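Just below is one structure, and these are the notes that go with it.
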Amino acid sequence: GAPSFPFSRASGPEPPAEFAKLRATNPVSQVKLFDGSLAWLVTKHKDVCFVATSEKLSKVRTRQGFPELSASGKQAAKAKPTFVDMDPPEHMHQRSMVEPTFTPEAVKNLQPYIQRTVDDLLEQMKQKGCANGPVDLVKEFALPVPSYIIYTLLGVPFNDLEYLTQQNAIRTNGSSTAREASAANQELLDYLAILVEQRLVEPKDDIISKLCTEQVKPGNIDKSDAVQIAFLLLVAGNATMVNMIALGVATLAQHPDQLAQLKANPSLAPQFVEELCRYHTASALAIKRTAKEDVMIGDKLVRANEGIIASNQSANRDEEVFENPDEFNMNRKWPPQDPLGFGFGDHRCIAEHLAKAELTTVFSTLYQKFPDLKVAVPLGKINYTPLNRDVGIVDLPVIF
Ligand code: HEM
């Protein structure tokens, strides 16, 4: 019978062991989901790209056979969809309403702001110090960097960032009760609704204001849609950003020669970030589809109304594309094929340029500020996310 999926990571920082075996012997295979239903799992880079781009496959979650991976996903599929779950032409109709803030040119213009935000959080961390024991790099740094940036871009005023950063963290923290997580979720939605009302009356230079002026007031979307689009932009990427920063620090601690290179030359941060986003694919469960019609993938027939999950994590370890794929090597020579940390095709992460700018700013600055930054617990004792989840780090004690 088909194995249960998601698979568990082989260890804290490693992908599931199953993918390498499937790439070698059964690259398109069936897996069993939490409800006992089946889905196709695609593991090779070429095939993941095919799934990501085929117009015979749909992201619409009300379609029969959609591969929801948990009961919570089934419940979330009942809500009015935003662009993450749309096909053409609806997908770009809505995504284009917010894409302008995320273009390469817009992100380049944001660089001084990104640098200031990182610098200010690093200075707060220095002022707080570590004179009485280690501090949690996640709480002090990896969490607020992406949080402050996305909230600011959306339109949150500076005074409200610390509290809203804490509340959004509660929503996904593994220690929160269901009541606590639900209350934090609703608190964020209530806050965003008030902010939308404010920007309908007096727009400012932020994403919510642009939605209000350009889409809500003309009747292209309503104010509840603006809230849901803003909420999507907050929650889609934030936990992934936090995990990528923490994973980068841990990966450098595990690879001290490459850390020494980066300390001696901060201009290596872009290459470090490229290798990090390939090696630690912290969002590996988002390339999902159902077949609108029969489609052949390799030696398998995916029938109409069957689900498909395309593992970009597996694709990023595909030996046929990336030589020595299971070694972290920021000095590698890159092949012609894209790494897939941010997905592929029409739905490729809207924030890829912003996320890479945040990560590059972090890794070109962190060890200039704190040349003696050290993970304070043994590396084998790092508190990674549970093995049945996307790779990440919950907390990371450090000294400096
Ligand atoms: C290192 C950090 C991040 C990683 C690795 C990442 C990864 C991904 C991946 C794998 C997807 C699926 C793309 C696909 O369907 O092919 C995606 C989509 C998306 N991401 Fe990110 N993401 C990151 C940060 C962010 C941030 C900071 C934001 C928002 C500010 C964000 C917003 C979104 C949205 C809205 C989508 C859906 C795009 C669509 O379906 O059109 N992501 N991301």
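We number chain A the same way Swiss-Prot does; the residues here are 4-403, in that order.
The backbone N, Cα and C atoms fix where each Cβ goes, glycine too.
Summarising the annotation, Swiss-Prot assigns heme binding site to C352. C352 (heme binding site): 19 other CB atoms within 10 A of its CB, across all protein chains.
Around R64 (mutagenesis position), a 10 Å sphere centred on its CB holds 20 further CB atoms from the protein chains shown. Quoted from Swiss-Prot, the note on the mutagenesis of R64 to E is: Impairs interaction with NADH.
One entry in Swiss-Prot concerns the mutagenesis experiment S73 to A. Its note says: Decreases the NADPH-dependent activity. Secondary structure at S73 (mutagenesis position), taken from DSSP and collapsed to helix, strand or coil, is coil.
Under its mutagenesis entries, Swiss-Prot includes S75 to G with the note: Improves the NADPH-dependent activity. Cβ neighbours within 10 Å of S75 (mutagenesis position), excluding its own Cβ and spanning all shown chains: 9.
For the mutagenesis experiment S75 to A, the note given by Swiss-Prot reads: Decreases the NADPH-dependent activity.
Less than 8 angstroms from the CB of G76 (mutagenesis position) sits no same-chain residue that is six or more residues away. Among the mutagenesis entries in Swiss-Prot is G76 to A, noted as: Decreases the NADPH-dependent activity.
For the mutagenesis result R174 to E, the note given in Swiss-Prot is Impairs interaction with NADH. Under DSSP, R174 (mutagenesis position) is assigned to a helix (H, G or I) in the three-state scheme. With a cut-off of 8 Å between CB atoms and residues at least 6 apart in sequence, the same chain places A184, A187, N188, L191, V238 near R174 (mutagenesis position), listed in sequence order.
Experimental mutagenesis at this site is recorded by Swiss-Prot as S286 to V or T, annotated: Impairs catalytic activity. Sequence-distant contacts of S286 (mutagenesis position), defined by Cβ-Cβ distance under 8 angstroms and a gap of at least six in the same chain, are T243, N315, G344, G346, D393.
Among the mutagenesis entries in Swiss-Prot is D393 to V or L, noted as: Impairs catalytic activity. The Cβ of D393 (mutagenesis position) has 19 other Cβ atoms within 10 Å, all protein chains considered.
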Q: Could you find out if DSSP has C352 (heme binding site) as helix, strand or coil?
A: coil
(Q) So if I take the recorded positions (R64, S73, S75, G76, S286, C352) and measure from each Cβ to the nearest atom of ligand 1, which come out below 6 Å? (A) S286, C352
Q. Relative to the Cα of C352 (heme binding site), which of the mutagenesis positions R64, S73, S75 has the closest Cα?
A. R64
**Q.** For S73 (mutagenesis position), the number of other Cβ atoms found within 10 Å of its own Cβ
**A.** 12
**Q.** Integer Cα-Cα distance in angstrom, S75 (mutagenesis position) to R64 (mutagenesis position)
**A.** 13
